[PDB]
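A.B. asks: First, the structure itself, so that you have it in front of you.
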Amino acid sequence: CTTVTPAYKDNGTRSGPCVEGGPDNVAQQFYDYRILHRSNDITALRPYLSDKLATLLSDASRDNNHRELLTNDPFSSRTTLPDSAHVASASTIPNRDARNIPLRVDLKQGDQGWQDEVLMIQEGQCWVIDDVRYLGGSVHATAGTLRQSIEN
Amino acid sequence: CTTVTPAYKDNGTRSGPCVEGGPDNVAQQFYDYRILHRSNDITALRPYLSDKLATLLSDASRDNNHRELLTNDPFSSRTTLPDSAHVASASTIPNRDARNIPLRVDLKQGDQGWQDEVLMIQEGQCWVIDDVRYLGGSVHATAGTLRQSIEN
Amino acid sequence: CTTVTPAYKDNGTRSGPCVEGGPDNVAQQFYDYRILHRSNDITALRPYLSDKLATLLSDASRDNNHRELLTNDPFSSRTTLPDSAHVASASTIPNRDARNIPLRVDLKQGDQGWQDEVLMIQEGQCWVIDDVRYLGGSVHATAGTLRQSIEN
Amino acid sequence: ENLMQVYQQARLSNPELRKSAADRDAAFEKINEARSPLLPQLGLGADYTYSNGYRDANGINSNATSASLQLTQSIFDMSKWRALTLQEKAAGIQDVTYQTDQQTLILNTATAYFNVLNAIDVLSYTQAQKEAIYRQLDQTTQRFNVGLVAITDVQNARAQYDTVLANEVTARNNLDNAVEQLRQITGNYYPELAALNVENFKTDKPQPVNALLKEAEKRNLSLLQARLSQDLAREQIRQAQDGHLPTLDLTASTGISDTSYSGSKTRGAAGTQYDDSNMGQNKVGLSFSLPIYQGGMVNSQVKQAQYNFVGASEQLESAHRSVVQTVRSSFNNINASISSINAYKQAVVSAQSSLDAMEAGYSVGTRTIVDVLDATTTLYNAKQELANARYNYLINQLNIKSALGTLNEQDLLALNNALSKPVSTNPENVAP
Amino acid sequence: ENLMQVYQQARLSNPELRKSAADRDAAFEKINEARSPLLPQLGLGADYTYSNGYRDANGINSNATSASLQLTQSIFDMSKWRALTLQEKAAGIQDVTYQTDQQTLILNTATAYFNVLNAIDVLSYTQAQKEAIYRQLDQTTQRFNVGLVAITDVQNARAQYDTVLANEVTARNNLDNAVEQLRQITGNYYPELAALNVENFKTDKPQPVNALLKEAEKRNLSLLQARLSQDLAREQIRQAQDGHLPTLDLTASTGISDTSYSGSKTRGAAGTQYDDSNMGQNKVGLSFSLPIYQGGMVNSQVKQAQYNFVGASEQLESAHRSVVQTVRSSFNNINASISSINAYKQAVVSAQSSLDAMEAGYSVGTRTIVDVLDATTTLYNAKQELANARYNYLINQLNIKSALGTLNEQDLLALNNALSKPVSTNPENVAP
Amino acid sequence: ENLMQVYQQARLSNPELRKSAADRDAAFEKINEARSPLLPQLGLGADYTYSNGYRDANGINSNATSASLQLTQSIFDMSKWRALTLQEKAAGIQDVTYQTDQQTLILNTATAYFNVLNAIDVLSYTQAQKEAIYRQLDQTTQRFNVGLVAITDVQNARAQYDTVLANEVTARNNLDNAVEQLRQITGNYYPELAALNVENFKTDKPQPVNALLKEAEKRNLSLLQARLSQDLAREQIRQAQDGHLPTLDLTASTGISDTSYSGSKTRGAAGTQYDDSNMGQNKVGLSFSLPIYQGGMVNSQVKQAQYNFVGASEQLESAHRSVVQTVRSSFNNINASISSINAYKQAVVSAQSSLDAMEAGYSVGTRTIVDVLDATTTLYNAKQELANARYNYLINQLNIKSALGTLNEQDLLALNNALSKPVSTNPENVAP
């Protein structure tokens, strides 16, 4: 009984499509799509990034300044595509009064680990990837997180 | 055992008479006297107000500026005398080291309620009314509580 | 199990000799040595003071300004040698991550008590008396604790 | 973006507000934990006990395997209901503090957004002063190169120019810090914001402090929180006794037990009490308890609750006094701001006239370059102070609206209706 | 009213001091709750159990109604005594912090009173400056109307007049804020307060910092609180083990039970074990318990208490160092104030002489109006600084007395002996 | 001594660092208490019960002496392991906050040490200004005694001298307060400290804000603490349920009981069940428990833990934003400091040239003494600001190094390599 009834009749305005939901679920699905395929290009990855990282990556690609960073790997701390990923668990999310969940994903390769971190944003009834904190040794290129790295 | 022995050998200087004691008791007695009788004039109400609200109301009456505020009702939030009152309970007061206790009284009329608030001041071995916080919709006149309402 | 492993590989630089250890132990030993003998001169008291109170007392003696204070009693709040002392207990001290511990000693005489206070400095594998806070009525001379009393 | 879009983005992605909301939801869900002990408590339990004999019980070995299913209910216990009511009141005060947090967020974002604009205005005014002093320096230097006056004027003007340059560096640093702080509180980097136009800036006198005090006392958030805390203390003293009220419980249980005996002495001729027993029993019962002399614990707890209630009442009185102080201070601050706006406008006009007069006198020759430089710095200081007074008046209006206890996005809309032109906050672009 | 009446009204009607006193009284009454478990614990309990049977116990139903009256006492348990001593120490530290709160209240009320007086003085000085500049304006304007000098002087003096007007507005706002703050800290609206006279204001050199430091170390409240906290940590570590000491309890119980049997199988020919039983037992017994191997819990608790005691001793040493810093700072600040009083008196006399000289030079024609206006500004600034230094010296004297640890109403009386003339704090009356 | 020795003495004898280290050690030792309940729990207990008959038990007396030795183990209970992991995470976050405390100590001691030097420089500059104004006073007074100019110059210069004297008193007090604060933070009285030489003071541009942000994000202490707190919240929600998992215990017990009967009715002809019984029994057994319907308590606890985990994640995000703000602010402040150093060097050179020009003009007669006094005070203000900017730049370099998260004694060594000459901080010695 005594339902929570959250006081947030907001947190919407989502444009593009996405997966069903669940933070660990969507992060794991996005990583699995990246490893299983070999493209990792933004056009195929559009559903998992909602409305701001997609446009930022688009204009960074059209900028012809960050070609190396945007062509080797923009989402992993290295220059090589990982071999396996394990997202930190989170036992679902109560109601909808929750946003900006940072999750650390153990990004494991053959006898190696980097343990990156990624922010996650709700945008309505869904969950989407954001930031990617670039938390690990031997940072790929530029510096900081992806959003600060490609920010003009 | 281990009596409290309060460190307050002060809080005296009482001039006029009053009722035995008990904050809820004196508030209930005051409201019952005002409801039962129809005069509500200050001269008959001297024991219940302490030493300052009495003289403040006396000089406001002699000022001939707040006649409209002072003639209908100064102590209720409305312009009409209430029909019943119910003061919030308080399980007596330990020793004497307690002053300025504000109590909220439910002022109930025919299918209506306003739930005003009144300050309680000790001045020695007794209890007396102060301020009256005017906590209710559609206040009588002027604004705020009575003390700022009649203050020059 | 789960040894604490304190994170301080420091707090050394000990010059003179000293007693085995234990704050209450060294305080009791110092007071017992002062009481049993009658000299109380700093030359024989060198082990119980560390490196700074010793040299401060030496240069105060060579200064010839605080002759009365240094000749009556430097460590007791009175001008007369006490009759018995009882140092506040302390159940040893875990590891070494602990320094500058103050203890209050009851300085009991015939139908009298002053209960002075003395600081303790570890500075190695040992414990040493410092400061002496002169916490008692009818202070001997100068003012405050001994260190700032003889400070220039 | 203007103030509305900045605030909307700040509210959509603020961490502290989200944390306060999560805390409120947790305190709201605590009601189920509080209500749990009143509901039936059902459990299961099985065990197996092996007993070996000793002393006079030599040669006796027993093996007992048991299972049980129990159910318990509290028929009459006022302590649980009082705990539930306490949890309800705690949830209420948490809701109130969440509302206060929301108001604080609105006030903070508005303050930061206007601080950025104030820094931009300060930097622009300082740069204009530097340009004017540079023009004066160039004129004096060219006059000396032709040759009309000694070297003192050049030295004084260039010293003033250096001081103004240092002030400009400081102002640029302050602007950069302010814009970064706005990004931090909002979560986005804004290249340009709506500025404040002077044509449509019209002031309005506030309501009399009487009605202000009435509405503030009726609808303030801090006062409501204090009242709820005092009511919580009253329910705490009501609950604190819980010792003079007898408790009543109802229990039910279904149990099975299988006991077997073995040993050297168990093989005797008795054959009656040393055989396997298979007992299946279901019990229904009631339990009645009543403390009578608790050693004075309940009386001491009650008196402690009385003292706590007195303390809560004192805290509520202090909160009311602080609310009155806040309302009066906000009203006086608005009145000071509206007076100072006109005062600084007149001061700026008079200072410009004075600078023109000093320039004319220097042209005649009755003054000196230090005097005209002082007039210029006074004029620019007056303009800077006028701009700061405007930006402080807006914030003061928002502050009094918040202290009244009825601040929402409509007030932000009223403020935002006065912003028309956009200006960029890039340090390099404004001063190339 | 003067300072004594203000302080008395503040003490008699302050909510924060009342809250601190209520908290102290509650912590004092905690002693009875701590002492309750050592006293006899008496209780009553009755129950009724219905039992149905199956399996090998088929056809057996029992009804058992029982009542009992129990009494328990703790013959030997050092943990309770240690808890009582801990509660005693907590009550002591609460009394100490209540005394500190009293000192803080007296310091705050004195500070607010003298802040109001300083605001009045600043406003009056600014008004006098405005009057002087207005007189200069009128003289220069009439001279130009007759016609002797150019228009530059009028413009410059008008700019100065406008700036002074803005300063006057802000000073009036500050005074109103200060008087409202005093009303908030006291609870009454004071129309007039005793001012400060300059004839009877005589300064006294403070005691040497040595005896000051001695008395402060002996009698400071914060240091005493730290010492009590360290003693509390010592008693906590003494209580920490409580696991190597065996416990001893004494119990008594008067109980009645009535058991009745019924069922299909209970109507057999036995007639011995299946009849109604009425048992009555009054039992007196002793219980002895002794932990031997607690799994290392007691040792870990003792070591944690040792670390906590070390931390408490470190906190006490930090408190002593802060006390020494406070005493030294107070002494140095008092000496600075007493020197600055004389410095500013000499400065204001020199500034008045300089203003007279500049006026004479302007009459001759050597100087200009900007110079005499600057001299006027300097003179009035010096007067304001002197008044502020006086009030700061008085507040500083109270501050050092408080840091000594022996501050009471006698120091308030000593301060109040210097206030003679009453002045009204109404903005309208002081600004006709 | 220089900065290295001051820091070493501060680290060796600081009370607050000792307290933080003791708290961390206590949190580390809490692991043993958390691990205790998993280990075997062994105990002993003996009792003596006397029973007197009543009702149908009239004439029945019993005396029972019992002893028992018990041992309990928890075969399977995930709650204990989860509590152990929670204690582990708490110890980790305590270690992190201890490291942050170390960083804070280093920053604080450096700030105080440089504040002392800044105060010394300010006092020396003010004293030099006083000497220059005194020289001007003496020259003007002697010229008037011979007789060349009116008294206006004497009056104005005397007023300036008095104001400068007041400022000197204030600066001396500030220096004394600063040196006492340094002694408080260190624990020793330092007569002289290493000063700052201007020959070897060479500035260096910082690393680009990108790599700064990268390293700060990877290795900040506050962000690491936030991550550890979020992990702790995750383990808390993992532990939260602990209700759906059945528990299993193993018990053993060696017991002896001696029962003796006596009474008027106990002397009957039965002689079978009314004799002394000496029973010894050693028992081993297993207990299995499983909650099935807890009334919704476990579900509510799990949901509350989910809300708490959401709140912890949001607090982590807020900490990350604060880290970004700190890094950006530190970089901008460093750049402002390095720019302002050059700006103030140019300004002071310009002011010296301007003062020389004004003195030459006064010698010619075009200027007045107020102008040269203004030039002098502008020069000394510029010098004071330059020194303050230098010290602020050094402190800001340490600040950005600390915010990066890799501050240690090597940075203090780098700072100390720039300190060469020793200067005494005695107020009387510097200004006899």
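To match Swiss-Prot, the residue numbers of chain E are left as they are there, and the shown ones run 23-454.
Cβ from N, Cα, C; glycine included.
Copied straight from Swiss-Prot:
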MUTAGEN   E:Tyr384 to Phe  Partial channel opening. Increases sensitivity to vancomycin, by allowing its passive diffusion across the outer membrane; when associated with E-389
MUTAGEN   E:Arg389 to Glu  Partial channel opening. Increases sensitivity to vancomycin, by allowing its passive diffusion across the outer membrane; when associated with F-382
MUTAGEN   E:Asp393 to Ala  Decreases inhibition by hexaamminecobalt(3+)
MUTAGEN   E:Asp396 to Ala  Decreases inhibition by hexaamminecobalt(3+)
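I would like each feature placed in context: is it buried or exposed, what are its neighbours, and how far apart are things?
C.D. replies: In the three-state DSSP scheme, E:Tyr384 (mutagenesis position) falls into the helix class. In this view, E:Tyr384 (mutagenesis position) is surrounded by 17 other Cβ atoms within 10 Å of its Cβ, with every protein chain counted.
All protein chains considered, the CB of E:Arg389 (mutagenesis position) has 20 other CB atoms within 10 Å.
Sequence-distant contacts (6 or more apart, same chain, Cβ under 8 Å) of E:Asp393 (mutagenesis position) comprise E:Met380, E:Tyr384.
Around the Cβ of E:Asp396 (mutagenesis position), 18 further Cβ atoms fall within 10 Å across all displayed protein chains.
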A.B. asks: Please report the three-state DSSP label of E:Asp396 (mutagenesis position).
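C.D. replies: The three-state answer is helix.
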A.B. asks: Rounded to a whole angstrom, what is the C-alpha distance between E:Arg389 (mutagenesis position) and E:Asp396 (mutagenesis position)?
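C.D. replies: E:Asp396 (mutagenesis position) has its Cα 12 Å from the Cα of E:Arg389 (mutagenesis position).
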